[PDB]
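Asker: Pasting a structure below so you can have a look.
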Amino acid sequence: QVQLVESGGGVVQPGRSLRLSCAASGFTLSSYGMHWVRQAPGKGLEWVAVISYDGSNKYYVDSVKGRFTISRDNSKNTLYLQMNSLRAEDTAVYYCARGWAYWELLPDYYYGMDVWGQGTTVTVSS
Amino acid sequence: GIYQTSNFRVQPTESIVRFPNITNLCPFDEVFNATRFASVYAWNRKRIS
């Protein structure tokens, strides 16, 4: 069964670094694109970062570039999201999503977000 | 007397050619019977050997 299990989120003091953990079931993440989309109550859906299916290209929104970096290990099927030097705006319900694959050859600027996991919230609390 | 005068031989009539089967072939069905096709800009480039 296809599912995404997210863990490691929680209360983080500002300035402290936390590394998310996520596992995938029902497929191989090395063939599919994966999205990090935080959701905040009273706000709009926010996109943080993506990891390429082959891992060649990694892109970050201007509010997370260089400060939050994503890593993958496909041998164990795990994805680690790094949250360095937390700021208050990072308090949102973070989700992980899965996208299309090389199986259906698709043009550039890939499309995705067909399934996503239960999502884990990080709360930047003082 | 005796006179060595002529030379004779027997000539063939048909030909035969042989080759070690056709066991290996070039798989080209996946090109025509492709599940999905490539975009206009950029393309799959399949090298055959």
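Heads up, chain B uses Swiss-Prot numbers, so what you see runs 311-359.
Cβ coordinates are placed from backbone N, Cα and C, and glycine is handled just like the others.
Sharing the record's features from Swiss-Prot:
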MUTAGEN   B:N331 to Q  Reduced viral infectivity
MUTAGEN   B:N343 to Q  Reduced viral infectivity
VARIANT   B:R346 to T  In strain: Omicron/BQ.1.1, Omicron/XBB.1.5, Omicron/EG.5.1
VARIANT   B:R346 to K  In strain: Mu/B.1.621
Asker: Distance check, please: Cα of B:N331 (mutagenesis position) against Cα of B:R346 (variant position), rounded to an integer number of angstrom.
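Answerer: Just about 33 Å between their Cα atoms.
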Asker: My list of recorded positions is B:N331, B:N343, B:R346; which of them have a Cβ under 8 Å from any chain A Cβ, in sequence order?
Answerer: B:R346
Asker: Taking 10 A as the limit, how many CB atoms besides its own sit near the CB of B:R346 (variant position)?
Answerer: 8
